[PDB]
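Undergrad: Below is one structure. I have some questions about it.
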Amino acid sequence: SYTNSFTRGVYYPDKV
Amino acid sequence: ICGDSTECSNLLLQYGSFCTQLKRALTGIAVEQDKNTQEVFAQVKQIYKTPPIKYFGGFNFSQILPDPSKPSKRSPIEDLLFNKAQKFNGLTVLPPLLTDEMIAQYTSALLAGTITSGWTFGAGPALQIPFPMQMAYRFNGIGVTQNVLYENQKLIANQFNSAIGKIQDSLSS
Amino acid sequence: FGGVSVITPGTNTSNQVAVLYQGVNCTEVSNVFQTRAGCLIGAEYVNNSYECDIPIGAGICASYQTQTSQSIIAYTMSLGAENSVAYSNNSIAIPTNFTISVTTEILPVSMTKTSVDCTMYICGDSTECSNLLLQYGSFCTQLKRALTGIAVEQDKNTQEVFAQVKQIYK
Amino acid sequence: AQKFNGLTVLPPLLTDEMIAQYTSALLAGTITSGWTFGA
Amino acid sequence: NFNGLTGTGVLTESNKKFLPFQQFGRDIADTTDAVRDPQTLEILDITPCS
Amino acid sequence: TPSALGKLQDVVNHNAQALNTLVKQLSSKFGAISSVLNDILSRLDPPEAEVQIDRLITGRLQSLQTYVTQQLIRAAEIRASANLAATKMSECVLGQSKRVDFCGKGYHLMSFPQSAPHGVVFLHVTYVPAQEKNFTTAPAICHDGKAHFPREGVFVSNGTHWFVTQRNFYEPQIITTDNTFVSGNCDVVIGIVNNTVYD
Amino acid sequence: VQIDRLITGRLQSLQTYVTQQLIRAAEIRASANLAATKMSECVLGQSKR
């Protein structure tokens, strides 16, 4: 099956 | 700067934000030229039209008024001025916002306002006034009384027509 | 090739946008309309004429108006409402009333006077970087003189714009 | 002080108070005198 | 020499609250303006030398 | 309308963008291993560090020169605008200018300067006529054996009678000898009407 | 190493062109302001200058 990811999967960048 | 050169862009990105500054400067220049073209000609809101009867007291404005016979709808003197998409590599030419037809219409509206109103159209509502009476009041602005015009209107119209005719000859020669 | 230009009527208004491929005849790849400046994809050409809201190019102008539905339309900008002043040999228009109108005009005067340090911007501490910087010429003196002149010019502008009179009238 | 590299921002000579006083003096002259105070 | 990023300037105390995983931090101009204490996790404020 | 202060915010945004770019262009290397001079001086040997620092110092000098040139151009533009504003103030506030469109659109009456951040605002008081009416006019009137021209006004007609009114306001007044002057007879002016003057 | 010199020379030439265009645009802006003032003072009225 498949699904839509509206707005997710954004991790934090380097520790700044 | 770079050709296809998939590795040249990675090196160009290392020199800083030079391309961004250059693009911003070019966009600012384009917007400045557009604003200049807007503020020079587009100074009035109402688009005035010339009356069908071209009898303005005896002064022949046929050389400065737009000619409806030709499809460009321009003045015969302006036709002498105008008769006097390249994408090779990178640098392109952007077309102006106002075309030649719109500038010609602006000039024709300004000329119609100067003929019919003279000076009241530029400071409010367009107030109609005969041209022999407009020149009579324009003469009062330099010291000469208005009776001189009412006495020598024929000579003044002849001199004005002669000067208008000689302007085109001087521009052609 | 060309330059892609995205026409946005404002994120607060809506999210529908239109792209403009400057220098394309709509042949190298939604409403599609060929303009004199490029291929406008994302808007339809309306035969009406309104004021130029978003300048597209070569007379074309776009705006976010109801097509019937709120969408981006395309049209030729109108130079203003036409007038029918009937010139006559014995007719004149004399105003009977008047309306005092106060208008505003915004004009800049000066900028922020900035002054950079040559040995601090070019080099850090770096006791040996200054020895090499002194060998590249005397550009630091020219730049400092230019900045001082700019500051004095801004001060003179602020003085000549406002400080024109001497007596302070209350 | 947000420079971090030496780009010092010199403050203007005439402060906002002095510009406000100049504008108030010009307005008072335009109200009381109009045009004779400038010539 | 906090956490390897050697620099110079005046060390002060700010009211900033770092995340439990972010150690250092930059500003709009991408310059180190505040770091955590190595052995104390205190929110220090590094300012440019006068 | 928050967009009324266009140029006042535009100059500040341009200055801020120029400063931010001049500061950000220090972290970009111009042909070295990195951008920090300390890393070049510590990692590599001096005979290579003094060679690799040349690209960095040349890039920094070029960036500073570009910034100074842009600041000079912007300062010239600001000087032009400041001279324009000073002339505007000296001609509209300190007097009554007759230049069209200079002290606002319309007949200039007054102007009130106000302080603004890095700028000046002028409140031009303009005189705008309204409620115009179409009247029958004539260049001059013909008396029994002479002609009369309007001294300060215009010969208008409401349809039956003739009156002299101002050029910017309608005030019907009888045609007397105190507002006219005789010059010639009724043989050279085209459009002269036959009306009687009041002595 | 050679592409660095090439891109440096090309960027310098492009920056020189942009600076010349900025100077010419400032001159054109001055001329356009003068022309607009002249139009507004001679066509929209009878200037005594």
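Chain B is numbered as in Swiss-Prot; the shown residues are, in order, 742-825, 852-940.
Method on record in the header is electron microscopy, 3.0 Å.
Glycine residues also receive a Cβ, built from the backbone N, Cα and C atoms like all the rest.
According to Swiss-Prot, the natural variant B:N856 to K carries the following note: In strain: Omicron/BA.1. Quoted from Swiss-Prot, the note on natural variant B:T859 to N is: In strain: Lambda/C.37. Swiss-Prot gives this note for the natural variant B:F888 to L: In strain: Eta/B.1.525.
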Undergrad: How big is the Cα-to-Cα gap, in Å, between B:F888 (variant position) and B:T859 (variant position)?
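TA: Between the Cα atoms of B:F888 (variant position) and B:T859 (variant position), the distance comes to 40 Å.
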Undergrad: Give the residue from the variant positions B:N856, B:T859 that has the most other Cβ atoms within 10 Å of its Cβ, counting over every protein chain displayed.
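TA: The largest 10 Å Cβ neighbour count belongs to B:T859.
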Undergrad: Give me the count of other Cβ atoms within 10 A of the Cβ belonging to B:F888 (variant position).
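TA: Taking every protein chain into account, the count is 23.
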